[PDB]
Amino acid sequence: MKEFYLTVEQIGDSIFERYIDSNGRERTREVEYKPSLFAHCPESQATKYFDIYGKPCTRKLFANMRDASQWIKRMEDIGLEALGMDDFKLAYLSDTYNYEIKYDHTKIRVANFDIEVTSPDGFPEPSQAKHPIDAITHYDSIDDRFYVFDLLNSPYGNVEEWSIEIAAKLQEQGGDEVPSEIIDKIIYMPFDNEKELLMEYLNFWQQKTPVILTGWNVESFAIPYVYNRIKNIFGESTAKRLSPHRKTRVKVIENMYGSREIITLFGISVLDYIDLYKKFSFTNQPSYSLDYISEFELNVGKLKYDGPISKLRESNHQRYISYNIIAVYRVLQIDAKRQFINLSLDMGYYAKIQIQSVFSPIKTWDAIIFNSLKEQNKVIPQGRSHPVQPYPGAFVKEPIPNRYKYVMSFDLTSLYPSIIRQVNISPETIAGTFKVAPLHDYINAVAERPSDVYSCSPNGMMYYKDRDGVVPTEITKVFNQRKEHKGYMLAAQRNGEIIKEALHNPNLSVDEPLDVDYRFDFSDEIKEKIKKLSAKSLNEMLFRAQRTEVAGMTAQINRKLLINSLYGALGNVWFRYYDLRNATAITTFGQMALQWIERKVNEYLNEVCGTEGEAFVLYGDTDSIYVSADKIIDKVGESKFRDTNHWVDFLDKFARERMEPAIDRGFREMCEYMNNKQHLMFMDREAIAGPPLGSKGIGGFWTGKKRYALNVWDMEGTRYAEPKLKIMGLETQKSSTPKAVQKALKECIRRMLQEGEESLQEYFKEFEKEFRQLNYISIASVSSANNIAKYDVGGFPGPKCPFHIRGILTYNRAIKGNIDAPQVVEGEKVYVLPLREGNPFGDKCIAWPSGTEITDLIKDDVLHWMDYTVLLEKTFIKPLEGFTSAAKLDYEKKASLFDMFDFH
DNA sequence: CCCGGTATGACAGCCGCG
DNA sequence: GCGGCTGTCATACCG
């Protein structure tokens, strides 16, 4: 097989690489790497190396990496540019792997582990690590085994051995429901003291040194706790043995609020799944504890235990160990469904970077462009310390707060990457500048044509049309690769169809699966002598066709992620190819494009309806526009459609045949007016919105910018049998809103758009009488807890103290002394509840750590003292009025008409 | 060392309030 | 104070 890397590090004047060799073995090597950096030279001096601007450069080979870094330092002092890759690790990978990397994940040791630490006095801080580690469950992907280390004797109790027999039994048979899938794969190792346990795990660690280290909160707790515990007991030198290169660095992660420290293990790529989930899941959650996420993803219920956490090992050591094994397994169960590790591997080897850096879109792109330019014998620019300044952004239309019965949305495809290609925006394609008129004047096409020869942006930027931009070339590649992997995936789908028919008429003799590539579809010469073969062989041919099918999609998704991350990289001052004027050009063009087409959609729909000056486009956000279809329906009349599906079909056919060409014609004009390189402003129909036919529903409503609800029947030519609610920005789509309220508001919204005013009033009136009977967790608001110490004056609220913080300072007075009680960690979110006047606290709200039941120490009183009326008025009624006043609806029987005016 | 725009809740300075 | 209008911070959303 072709060789590939695992981890890369720079220690002094030598790089340390762990890799898989040509024969499958995991090997390690030290290289006195000889880097190269580039500098400007005279024209007469001949080389093959040029920079992105076209200027000539000379290659300067250094004896060692220190000489290379000391040289850049000198170039800074005198005021000249030092060209080339200054991250010598990256340059090493590029040299040693100067080809498309193909990796075998089976060879990659992916370890995920969780530790248990019994701590009677609150949370065990990892920096001190003063409490014994009484359990370690470590899973090795190559071994496919769970390695369990269980401390039997500690200051906090002596326990019997854990029973794998009992851990297999049912929950009603004696607890612990460790699944049959993993019961065979557990290796259990008991220990008499802590020193024996830690020294064995460290020996185990040498034998099975992880390439990828994963788990939940592994980098902020498990790693630094294990490291510090070993260190404090045995010494620095024993603790540094966790690194295969025997080197560890303490890194202090700094925020603007709440600081912590992490342990870097050189030669190990740590992918903490919590951070991995927070990045790629693209959905905000009320709690980021493992139990809440397992609940969401796997549907699997609560991993319950009796009593507190600190007394679980003492009271039920049997469950304690099982709880730890399953915790590891639930992370393994998620990665089986989301595949976030294989995704970050596939992204890492593509860009030729160390895997940890996939948390940085900056580092990823910096290396994708680097590799392509190096292939052309081109030299990358120097990192330039740019100052921070917030440039303009996207256009947002202020909508008139009203009801909207029929709506058709239209969306642009990958707007910002598309702009970059269309205008040919790159740091090295800046042709010049022109004097600009107000944006409005470019939107209505009254401002004079910017340039006859150059591609233009409304902010004044001109770009060459004849050049091939470094940025646009590299994004078109990813765009072509996305398009190419459709060709491979859909080919396997066409080949997979004639397998159930191939197995329907078989003839068995000998298993003969012919070795052919599944990425390219078979011809009539291959299809003929492939269905007359054996029945047993067709099973493996389908197995490999599906293996290739998913493999095409996996690579396809990794390209869209790369597509959507480019703009964000170009807007960051730390990016190598960052240019303020370029970012503004990308963004301001979008502002114009959206408002241009809005101006063209209105002009068109006025011609075909025989009216003038009517506003059809109600709302437009960044890349999408929303068209009021009311008058299109009113043109042919509502009482001429037979069913709901009939008018939806009409608006679909109208967009396809009449509107889309009008849109396309308008953007072509915008391309010529701007004199752009290529027309790539493609806009297509998104959602058709409205109420059921012959119903009292309102179809949809806006309340303001980024706050609307629609009843959608069709999304991009996909007809829903039962209509879906597309609510955006409203209280139902916010993690700050209580769970029972979240569902009750959505029902109110549902009754508004589909059923009418009568139904809303019927639902609200009933919800009034039957409110206090619901769950207290489902009626508690969620908010992040940042800067608690900022407003903390002796446990009391200081100047301008927030409402969620006012609950934490009420919490601290409630649990004063009790260290058995749970603590509020900064950053971690909190459940907020309001309590009426005369309460036994001081203030008017209390808050507790989100994702859990509130402690029994204060649940006695809080559940009694909390005012539902205030909680109803603040989280349900006040938002409800927001919807109704905008929709021109009433939730209550008799609300006077005159109580809507602002008056004197 | 992923982008800017924009909402709601909540508190606090400030101006006119017989 | 009693409300009104407005600047401010904290938070969380939309692309």
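Numbering starts at 1 and runs along the chain as it is shown here.
So this one's X-ray crystallography, 3.0 Å, going by the header.
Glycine is no exception: its Cβ is also placed from the backbone N, Cα and C atoms.
The DSSP secondary structure for A:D623 (Mg(2+) 4 binding site) is coil. If you look up Swiss-Prot, you'll see A:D411, A:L412, A:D623 marked as Mg(2+) 4 binding site, on the strength of experimental evidence.
In the three-state DSSP scheme, A:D411 (Mg(2+) 4 binding site) is classed as strand. A sphere of 10 angstroms centred on the C-beta of A:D411 (Mg(2+) 4 binding site) encloses 17 other C-beta atoms. Residues annotated as Mg(2+) 3 binding site in Swiss-Prot, with experimental evidence given as evidence: A:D411, A:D623.
In sequence order, A:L566, A:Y567, A:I586, A:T587, A:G590 make up the list of same-chain residues 6 or more apart from A:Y416 (substrate binding site) whose Cβ falls under 8 Å from its Cβ. According to Swiss-Prot, the feature substrate binding site maps to A:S414, A:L415, A:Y416, A:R482, A:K560.
Within 10 Å of the C-beta of A:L415 (mutagenesis position) there are 23 other C-beta atoms, taking all protein chains into account. For A:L415 to M, Swiss-Prot lists a mutagenesis experiment annotated as follows: No effect on base selectivity.
Quoted from Swiss-Prot, the note attached to the mutagenesis of A:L415 to G or F states: Increased misinsertion, increased mismatch extension and inefficient proofreading.
In Swiss-Prot, the entry for mutagenesis A:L415 to A or G states: Decreases base selectivity by several hundred fold. The structure shown retains the original residue.
Listed in sequence order, A:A394, A:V396, A:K397, A:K705, A:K706 are the same-chain residues six or more apart from A:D621 (mutagenesis position) with CB atoms under 8 A from its CB. According to Swiss-Prot, the mutagenesis experiment A:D621 to A carries the following note: Drastic decrease in the efficiency of incorporation of dGMP.
DSSP assigns A:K706 (mutagenesis position) to coil in the three-state reduction, outside any helix or strand. Listed in Swiss-Prot is the mutagenesis experiment A:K706 to A, annotated as follows: Almost complete loss of polymerase activity.
Proximity note: of the listed binding-site residues (A:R482, A:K560, A:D623), A:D623 have a CA within 10 Å of the CA of A:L415 (mutagenesis position), given in sequence order.
The two recorded residues, A:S414 (substrate binding site) and A:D623 (Mg(2+) 4 binding site), show a Cα separation of 8 Å.
Within the set of recorded positions (A:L412, A:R482, A:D623, A:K706), the lowest number of other Cβ atoms found within 10 Å of a Cβ is recorded at A:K706.
The Mg(2+) 4 site is defined by A:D411, A:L412, A:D623, and by the 8 Å test on Cβ atoms against their centroid, the other residues of the chain that qualify are A:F410, A:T413, A:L415, A:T622, A:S624, A:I625, A:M683.
By the criterion of other Cβ atoms within 10 Å of the residue's own Cβ, the least surrounded of the binding-site residues A:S414, A:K560 is A:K560. Residues A:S414, A:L415, A:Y416, A:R482, A:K560, recorded as binding substrate, reach a greatest CA to CA spacing of 17 Å.
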